[PDB]
Amino acid sequence: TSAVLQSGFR
Amino acid sequence: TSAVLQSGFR
Amino acid sequence: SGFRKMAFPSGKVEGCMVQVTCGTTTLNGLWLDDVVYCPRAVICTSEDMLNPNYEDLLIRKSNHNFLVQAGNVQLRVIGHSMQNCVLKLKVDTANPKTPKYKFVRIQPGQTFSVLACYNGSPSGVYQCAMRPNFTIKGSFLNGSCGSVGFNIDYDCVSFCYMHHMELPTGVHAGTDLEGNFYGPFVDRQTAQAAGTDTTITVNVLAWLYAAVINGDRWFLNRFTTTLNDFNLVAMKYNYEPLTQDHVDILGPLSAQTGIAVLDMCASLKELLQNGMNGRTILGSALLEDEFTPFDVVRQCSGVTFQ
Amino acid sequence: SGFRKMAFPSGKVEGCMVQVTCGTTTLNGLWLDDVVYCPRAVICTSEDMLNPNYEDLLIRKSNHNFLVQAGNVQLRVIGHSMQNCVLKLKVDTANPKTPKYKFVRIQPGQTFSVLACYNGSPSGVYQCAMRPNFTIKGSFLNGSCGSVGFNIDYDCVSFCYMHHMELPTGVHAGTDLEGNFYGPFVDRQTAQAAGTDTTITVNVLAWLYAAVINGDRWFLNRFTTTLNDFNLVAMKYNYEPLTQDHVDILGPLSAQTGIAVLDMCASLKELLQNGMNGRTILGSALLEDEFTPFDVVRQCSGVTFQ
């Protein structure tokens, strides 16, 4: 799989 | 052994 | 992903820690509004500690016999009273950093964060559980007396533990914030010993659910068990009896993972009978029992890694 | 007595956490003086993340495209710049809670406390090590990006980690506070993988010394070893080579316990060859490698339980 930038949603 | 009240010295 | 022993942010508690000194004896106090809470052991000297009469020791004290220091400010004590094994020192200044707070007496098997403190200065934070035998496996040195344990919910600090003493086995005993000891212990340096301890079964099950949430299923099996058949196995491995109340509390975790509670019990039964076979669960080679079901929901994703 | 994974009190860092939002993307920032530090990933949307050109994405932004919130106060951005993989947002208000601080880039094998944060709100604190492969085994969910790792010394917060991403193995990658990644990783959602990891040998030795300090000697033996003979055993168990610098760093712990460093290496060699025989050390069935020698001295008594 790919790396995940763990930003949030708003 | 005995219980120890873990107060400090000053 | 990941799963750590996670404590609550300690800042709201750090702002409440003070130093309380009576003569040559010093320890930590908890400054909330205009009251400082500390262990009554502060009014003893080394010759008093085997069988102190605290009522007799305290009536010989004046307000000015108590020196309270918040950082470098000295707080003047304008009143004092004893409640169980804590002293309540009325001070002339209300703590401007007082958080929203409650005093709570927790049940065994519940977890809390400990702010270890020395000379009124916080030194570290770690997570603890109240053992079934009402000790905690803390990390405390001389001078730690008065350090507090707590949980936080929506900016409300629920204080549940104030540290008093270390038992000969190296585990720790203390009180709620009203001064009532957890367990049968008393605040004197006598022959006392923690009773036989057991493993917190509902917490082990919660931690197995955390492992499934984070993507690991190797320990499951195709079997199930009755609650009574599980407890007969649990009892022979020194596990706490699992109750129907524990089963209900594991409801949300069972729903999120699709693993019935009694099915996870069958997995746990097999782990107890067979061991781990040199495998690990969430980075541990032992079955971990100091995460509550609430601790797992608070830390884990709401989405199972299926 | 006791020995816990102990984090630093987090209050000085909690006072610095803010929320940074660019459009629909939100994460955490670190508010020090009149600057907010956050990952540059905040300026991407879901369609940009596989190969963003951050320089091209950023020049299309104005100061008012960044919404910074500290609790409920909104901070106005009056300037912005990119440095490596962090953004520096100049705000109109200096943080009155700014602690004494430094930015430090740590070596692998060093430990730090992590303040996990979501929407600018601290949720928990735990202790981590920088693995030899420059990942950390954190516990992070979506929204944690921008959470910081730190150490504290004499009321000075040394920030050493800002969180960016999770790798397919569930471990975590991030930057120093200047925006330079630890390890070979880049802030884009591509095929990346942590390199092969090793065990931090000097930390395992420090933890064995902690066990002796706290009163346990069962794992020692009568043998010794040369440094080269130890490393040939360590290499076959995927342990980091132990250097003479590591031996010197273990000096104080060796002096406090009376156990020569190379003698503890012989104990460790035997533990690696024989296993633990169903015994535990400081409550662990595995050899623990996320305590530095400094961590042991900071937590343990200066007096060995002999």
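Residues displayed in chain C correspond, in order, to Swiss-Prot positions 3264-3569.
Header says: X-ray crystallography, 1.7 Å.
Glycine is treated like the rest: Cβ placed from N, Cα and C.
Swiss-Prot annotations:
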- C:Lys3353 to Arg: In strain: Beta/B.1.351 (VARIANT)
- C:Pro3395 to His: In strain: Omicron/BA.1, Omicron/BA.2, Omicron/BA.2.12.1, Omicron/BA.2.75, Omicron/BA.4, Omicron/BA.5, Omicron/BQ.1.1, Omicron/XBB.1.5, Omicron/EG.5.1 (VARIANT)
- C:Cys3408: active site, nucleophile (ACT_SITE)
- C:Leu3468 to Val: In strain: Zeta/P.2 (VARIANT)
Going by a 10 angstroms cut-off between Cβ atoms, which of the recorded positions C:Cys3408, C:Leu3468 has the sparsest surroundings?
C:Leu3468
Under a criterion of Cβ-Cβ distance under 8 Å and sequence separation of at least 6, what residues of the same chain contact C:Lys3353 (variant position)?
C:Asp3297, C:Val3298, C:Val3340, C:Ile3341, C:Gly3342, C:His3343
Sequence gap of 6 or more, Cβ distance under 8 Å: name the residues on the same chain that satisfy this around C:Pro3395 (variant position), in order along the sequence.
C:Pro3371, C:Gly3372, C:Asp3460, C:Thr3461, C:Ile3463, C:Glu3503
Reported as an integer number of Å, what is the Cα distance between C:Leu3468 (variant position) and C:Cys3408 (active site, nucleophile)?
33
Variant positions near chain B, Cβ-Cβ under 8 Å, from C:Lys3353, C:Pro3395, C:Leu3468:
none
Structural state of C:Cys3408 (active site, nucleophile), classified by DSSP into three states:
coil
